[PDB]
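Asks: So that we are looking at the same thing, I have put the structure below in C-alpha cells.
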Amino acid sequence: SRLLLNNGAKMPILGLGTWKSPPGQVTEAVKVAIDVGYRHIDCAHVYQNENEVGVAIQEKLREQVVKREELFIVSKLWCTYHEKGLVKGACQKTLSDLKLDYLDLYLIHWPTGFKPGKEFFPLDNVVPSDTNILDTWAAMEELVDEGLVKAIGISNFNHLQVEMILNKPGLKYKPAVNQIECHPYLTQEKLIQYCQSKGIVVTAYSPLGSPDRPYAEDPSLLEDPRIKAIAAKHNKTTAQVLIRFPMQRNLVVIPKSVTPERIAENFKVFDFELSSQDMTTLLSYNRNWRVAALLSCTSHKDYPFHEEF
Ligand SMILES: NC(=O)c1ccc[n+]([C@@H]2O[C@H](COP(=O)([O-])OP(=O)(O)OC[C@H]3O[C@@H](n4cnc5c(N)ncnc54)[C@H](OP(=O)(O)O)[C@@H]3O)[C@@H](O)[C@H]2O)c1
Ligand SMILES: O=C(O)Cc1c(Cl)cccc1Cl
C-alpha cells in the first residue's frame, strides 16, 4: 500500500489533497482522514490553509492515533520563491504553519519562476523571474542537507525539464517524485512511462477531474456514462473507480475532499480490482484535457506544456 522512493522512504499510495479546502473545514477533514486511515496529506503554501492542516496533524499526534513517522506530509515551493536566497525561507514558513520540524517530501510546485513579492501571481500577464530550474534545484538540495525535508521533487515538469535536472552537473539528489495532472481525460502515458523508467514516482492530481475548480460546457468525469458502467459492474462508485485507476498504474493518488462520508468512501479502494479490460478502456478515454494549464504563463520561458510530454 506504499511505494518505495529513491531515498528509501515509503510513500502511501493514497493521500488527501487540500487545494480548495476551506480553512474552516480542512482541520476537521484531515482529522477524519487520519482516523479513517489516511497517512499521506498533500499540502502547499499557495493553498493558504497549511496552518489549519497543521492543527489537525498536531491533535492526532497528541491523541497518539499516529506517530510522526507513520505520516507522510507533502508541500510545495511556490513560484515566487525560486531565488536561491528565498527557498529555505519558504520551506521554513510551511514547516511553521504545519507545526512540524521536517517534511517528508518538498516539491517545486511549477517550473516557472515569478517575480518575488507578495502577489502569488505578479502582474504588469505574469512577471517572470530570470532564475532557472537548475539554480532552484540546487537550493532544494540544500534543504535535504540541512534536514528540513527528507526528499525533494518536482511538479508539472515536462520530460525535457525532468531531463535537465537529471543531466545537471554535480547532481546530488535525484527528484523523488513528479506530481502531475492525471485521470481518464489526460492519461499521460508518455510522461508516466518516462518518469517511471528513471526511478521517479508519479503522483496523479485532480484524479476526479477537479469538479470544484475555480475556473468552472466542460466535461465531467464523475458523470461519464462509460465510467459509471464500469463502477456499477464492480458495485463501487465512479469516484472509487477513478481513484483505483491510477493505483493500478503504480501511481500515488491524492483525491481532495472536505466531506467525511466521501473521505471514507475514497478510502475503500483496496478491496477490489479493475480488470485489464477495464484499464485499457479507461485509457482509451484520453482527450488531452487539462484542468491546470497555467494559462497566464503561456509565454513564460519555462512554460511546461508546449512540448508533447
Ligand atoms: N501540484 C499541483 O500543481 C496540483 C494542482 C492541482 C491539485 N493538486 C493536488 O491534488 C489534489 C486533488 O486534485 P483536485 O483538488 O484538483 O480535485 P479532485 O480530487 O479531482 O476533486 C476534488 C473535488 O471532487 C469532489 N469529490 C471528492 N470525493 C468525491 C466523491 N467520492 N464523490 C463525488 N465527488 C467527490 C470534492 O468535493 P468535496 O470536497 O466537497 O467532497 C471536490 O469537489 C488537490 O487538492 C491538491 O492537493 C496539485
Ligand atoms: O497550482 C496548484 O496547485 C493549484 C492551482 C492554484 Cl493554487 C490556482 C489556480 C489553478 C491551480 Cl491548478
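Here Swiss-Prot sets the residue numbers for chain A, with the shown residues being 3-126, 130-221, 224-316 in order.
Cβ coordinates are placed from backbone N, Cα and C, and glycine is handled just like the others.
For the mutagenesis result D44 to N, the note given in Swiss-Prot is Reduced glyceraldehyde oxidoreductase activity. Among the mutagenesis entries in Swiss-Prot is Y49 to F, noted as: Complete loss of glyceraldehyde oxidoreductase activity. Residues or ranges marked as active site, proton donor in Swiss-Prot (evidence: experimental evidence): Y49. According to Swiss-Prot, the experimentally introduced change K78 to M is described as follows: Reduced glyceraldehyde oxidoreductase activity. One entry in Swiss-Prot concerns the mutagenesis experiment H111 to N. Its note says: Reduced glyceraldehyde oxidoreductase activity. Per Swiss-Prot, substrate binding site is recorded for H111.
Could you tell me the structural context for the features on the list?
Replies: For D44 (mutagenesis position), applying a Cβ distance below 8 Å and a minimum sequence separation of six or more within one chain yields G17, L18, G19, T20, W21, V76, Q184, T208, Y210, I261.
Of all Cβ atoms in the shown protein chains, 20 besides its own fall within 10 Å of the Cβ of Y49 (mutagenesis position).
In three-state terms derived from DSSP, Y49 (mutagenesis position) belongs to a helical segment.
Under the three-state DSSP scheme, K78 (mutagenesis position) falls in the strand class.
Taken residue by residue with DSSP, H111 (mutagenesis position) is part of neither helix nor strand, so it is coil.
Every protein chain shown contributes to the tally, and the Cβ of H111 (mutagenesis position) ends up with 20 other Cβ atoms within 10 Å.
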Asks: Looking at the ends of the gap, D126 and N130, with 3 residues missing, what is their Cα separation in Å?
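Replies: End-to-end across the missing region, Cα to Cα: 6 Å.
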Asks: Measuring Cα to Cα, how many Å separate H111 (mutagenesis position) from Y49 (mutagenesis position)?
Replies: 11
Asks: About how far apart, in whole Å, are the alpha carbons (Cα) of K78 (mutagenesis position) and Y49 (mutagenesis position)?
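Replies: If we compare the Cα positions of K78 (mutagenesis position) and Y49 (mutagenesis position), the gap is 10 Å.
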